[PDB]
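Notes to accompany the following structure.
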Amino acid sequence: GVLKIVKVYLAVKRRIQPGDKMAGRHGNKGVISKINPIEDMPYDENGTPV
Amino acid sequence: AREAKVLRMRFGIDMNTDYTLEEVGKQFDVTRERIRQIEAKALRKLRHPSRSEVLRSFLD
Amino acid sequence: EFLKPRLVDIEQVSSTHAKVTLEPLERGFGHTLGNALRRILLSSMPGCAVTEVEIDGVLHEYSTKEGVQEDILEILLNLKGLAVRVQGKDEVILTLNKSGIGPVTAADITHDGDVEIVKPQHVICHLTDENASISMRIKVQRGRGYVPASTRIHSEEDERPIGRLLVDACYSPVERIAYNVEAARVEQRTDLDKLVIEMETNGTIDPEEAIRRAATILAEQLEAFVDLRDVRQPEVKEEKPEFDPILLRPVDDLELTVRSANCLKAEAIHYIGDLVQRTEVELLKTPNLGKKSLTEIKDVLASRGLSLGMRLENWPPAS
Amino acid sequence: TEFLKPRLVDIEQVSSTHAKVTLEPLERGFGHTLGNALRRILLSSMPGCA
Amino acid sequence: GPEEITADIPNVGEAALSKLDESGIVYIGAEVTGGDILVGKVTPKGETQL
């Protein structure tokens, strides 16, 4: 039944958003919940955010 | 009201079958080339806006 | 009944980082302005940042250049980090060329009255075959904060230059800011505080320049905090369009020939609200329009439903 | 370059002594910065006779 | 009948037929989004009865 086939190949680049699942190597799962401005982040006296 | 009867007639609109333009002419007693003109002006009428606006949107 | 601060020694220490000081500071205003400045300085500071890039024989990021050891995707990623400054200009398109087995630095570009390459050791890529050769249109706009490659297609309106490779824009010059208020004893006055605000840059903003635009915004904001008029917008928009909305669209939309396309460019006819009401009488008289040339306009106008030459005692209303 | 100043602001006050002000729309991160800074000055350094 | 991969498609603007070659296939390198045509195709259905 098939005459010819066109296969198109797409390259998406997905960043990251609330809802993606993440985990360290120790069975600590977790799902990124909000994405914060560098402004609201905890910093040390050296001023460098976390 | 005549441009309605003329249009409902040329197309199958809330009627069984649609009518040959001659079939239409005899039905009004004023006939022929005539009804075909009444028709075209009616379409012509429904063609620009006030009128045109709504129907256009059914076309995709 | 109050004092007011101002800035003593702005001590540079590298092109990248300096520690500016603020001396006439009263009780705890050290932390008041200090945090709140960290908050405007880390975001709201101008920056020019490489935005789009066309490269030589390359269609899109997911490819390789013949004879270079970076993959295009990476090479755009080297440009995200291409530090630069421009002055009177608001988007300049630098140009890069070079061949021969040679590391292409940010130097090997070409200068402009406005362009300062604040780091020309900055590596952009590496060539690797004697007569391997590259060229590019690096394009640099200037704006505020983070404008990622993705959000950049809503205007679209034909960014067709397929060989144009938008990179994400990290428009900023602050890296990290870190104030400390160590108590400074101006000889007499009980205790007033110092504010050594330490910062870290990409090289393309001069510390004092910054700190001023910073207070600038802080001002403009508060400006409406002073008074409070409960202000609102009128709103209540119109539910009555008169004609059919098609008459507000541009003539490109007619998907017509080039010769007829510019004809309506030139005879002054953008909106189809004007092409509709201009008869055939109007058109042989128009620059470069014949039997082949106008037969064209009555076919697209036919298929969309409209016509040439008509009226509307009212065109066009009304904002 | 050019910035954002708010519109719509209904100070909905209960009694003469008490008040609640709502005020949008601020740029991102500008709620806290203005909020905390005006809080400090409102709390600590405000001229009064007690 | 036979289905065609022709770049000729019923009820479509040049805006769509831009990302497409003569032949009906999207050009390589072309950044696309939701909805855009990758491969123009048509299936025979004649004598409609509207």
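Chain B residue numbers are taken from Swiss-Prot; in order, the displayed residues are 553-612.
Every residue gets a Cβ built from N, Cα and C, even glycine.
Feature annotations, courtesy of Swiss-Prot:
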type	residues	note
MUTAGEN	B:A553 to D	Disrupts the interaction with Escherichia phage lambda antitermination protein Q
MUTAGEN	B:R596 to D or E	2-fold reduction in activation of class II Crp-dependent promoters
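Every protein chain considered, the tally of other Cβ atoms within 10 Å of the Cβ of B:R596 (mutagenesis position) stands at 11. Cα-Cα distance from B:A553 (mutagenesis position) to B:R596 (mutagenesis position): 16 Å (rounded to the nearest whole number). The secondary structure of B:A553 (mutagenesis position), as reduced to three states from DSSP, is coil rather than helix or strand.
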